Amino acid sequence: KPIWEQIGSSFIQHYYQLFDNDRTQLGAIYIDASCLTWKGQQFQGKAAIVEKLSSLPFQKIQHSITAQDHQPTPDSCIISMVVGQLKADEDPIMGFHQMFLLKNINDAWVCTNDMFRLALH
Amino acid sequence: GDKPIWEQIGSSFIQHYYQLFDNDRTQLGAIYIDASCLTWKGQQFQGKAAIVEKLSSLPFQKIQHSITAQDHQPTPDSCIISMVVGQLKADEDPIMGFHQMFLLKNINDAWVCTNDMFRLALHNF
């Protein structure tokens, strides 16, 4: 696999492992100026992003990725796009779409931009 | 002052791209540059000439997109990143869900698309 698929695939394995197990620890993949759009509502900066994701109303969540597409940009970033399915607690399975913009800051890949949408029935 | 500039540019880019896509997709070469990158259902196409040939060769005669949702953000290096969720109707095929992402960059006083990723939502049978 090309270098950008290796980085992107590891990033999304780290993100969803953290999301499904301890989502108060999700601050480690974001920077202070990160931006999150969650179902059309924009959450700006690390502190707002971590607060929003830690406060979601489910106890147990599990994601499964159906397809994951990765690309390098001209200015050294990686774009990762995921389609999947998730299950929160006892609610029915829902499809989702998520997109990540990754940037190498201080020798590590972090997420600067994050967009999430549920698929609608 | 109301709508941020990246929402303004993103939204009008989206509208222009899908107008061009649904009416004559051989005119789609104006929004890409030579360093542009397209991933169309998991297959990566590098460069303007290879992107335009792939999009001109799709086997549909009539295509219509309809946007359900469009989300736009500024990136740290001054680019605009957009995420689109919608539905498409090609010919007499069943309506399919899609997702698309566009990364825009201002080159020569014009917003061009450097990175484009498309994927169809499959029906779970």
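The numbering of chain A matches Swiss-Prot: 4-124, in order.
Recorded method for this deposit: X-ray crystallography, 2.3 Å.
Using N, Cα and C of the backbone, Cβ positions are placed for all residues, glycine too.
Within 10 Å of the C-beta of A:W7 (mutagenesis position) there are 18 other C-beta atoms, taking all protein chains into account. The annotation that Swiss-Prot gives for the mutagenesis experiment A:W7 to A reads: No effect on interaction with GDP-bound RAN. Decreased interaction with nucleoporins. Decreased localization to the nuclear pore complex. Decreased GDP-bound RAN and other proteins nuclear import.
A:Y19 (mutagenesis position): 19 other CB atoms within 10 A of its CB, across all protein chains. A mutagenesis experiment is reported in Swiss-Prot for this position, A:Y19 to A, and the note states: Loss of interaction with GDP-bound RAN. Loss of GDP-bound RAN nuclear import.
What Swiss-Prot says about the mutagenesis result for A:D23 to N is this: No effect on interaction with GDP-bound RAN. No effect on interaction with nucleoporins. No effect on proteins nuclear import. Non-local neighbourhood of A:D23 (mutagenesis position): A:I64, A:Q65, A:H66, each in the same chain, at least six residues away, with C-beta under 8 Å from its C-beta.
Quoted from Swiss-Prot, the note on the mutagenesis of A:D23 to A or N is: No effect on interaction with GDP-bound RAN. Increases GDP-bound RAN nuclear import. Increased interaction with nucleoporins and localization to the nuclear pore complex. Inhibits the nuclear import of nuclear localization signal-containing proteins.
Within 10 Å of the C-beta of A:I64 (mutagenesis position) we count 16 further C-beta atoms, all protein chains included. Experimental mutagenesis at this site is recorded by Swiss-Prot as A:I64 to A, annotated: No effect on homodimerization. Decreased interaction with GDP-bound RAN. Loss of interaction with nucleoporins and localization to the nuclear pore complex.
Here the residue is the original one, but Swiss-Prot notes a mutagenesis experiment at this spot, A:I64 to Q: No effect on homodimerization. Loss of interaction with GDP-bound RAN. Decreased interaction with nucleoporins and localization to the nuclear pore complex.
According to Swiss-Prot, the mutagenesis experiment A:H66 to A carries this note: Loss of interaction with GDP-bound RAN. No effect on interaction with nucleoporins. Decreased proteins nuclear import. In this structure, A:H66 (mutagenesis position) is part of a beta strand by DSSP. Of all Cβ atoms in the protein chains displayed, 18 besides its own lie within 10 Å of the Cβ of A:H66 (mutagenesis position).
Within 10 Å of the Cβ of A:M84 (mutagenesis position) there are 24 other Cβ atoms, across all protein chains. Experimental mutagenesis is annotated in Swiss-Prot for A:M84 to E, with the remark: Decreased homodimerization.
Experimental mutagenesis at this site is recorded by Swiss-Prot as A:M102 to E, annotated: Decreased homodimerization. In the structure as shown, the Cβ atom of A:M102 (mutagenesis position) sits within 10 Å of 24 other Cβ atoms.
Quoted from Swiss-Prot for the published mutagenesis A:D117 to N: Decreased interaction with GDP-bound RAN. No effect on interaction with nucleoporins. No effect on proteins nuclear import. Residues within less than 8 Å, Cβ to Cβ, of A:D117 (mutagenesis position) and separated from it by at least 6 positions along the same chain comprise A:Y33, A:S37, A:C38, A:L39, A:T40, A:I52, A:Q101, A:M102, A:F103, A:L104. DSSP assigns A:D117 (mutagenesis position) to a strand in the three-state reduction.
Recorded in Swiss-Prot as a mutagenesis result, A:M118 to E carries the remark: Loss of homodimerization. Decreased interaction with GDP-bound RAN. Decreased interaction with nucleoporins. Decreased localization to the nuclear pore complex. Here A:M118 (mutagenesis position) comes close to A:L39, A:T40, A:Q101, A:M102: these same-chain residues lie at least six apart in sequence, with C-beta atoms under 8 angstroms from its C-beta.
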Integer Å distance between the CA atoms belonging to A:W7 (mutagenesis position) and A:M84 (mutagenesis position):
12
Among the mutagenesis positions A:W7, A:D23, A:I64, A:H66, A:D117, A:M118, say which ones reach under 8 Å of chain B by Cβ distance, listed as they appear in sequence.
A:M118
Please report the distance from the Cα of A:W7 (mutagenesis position) to the Cα of A:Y19 (mutagenesis position), rounded to the nearest angstrom.
18
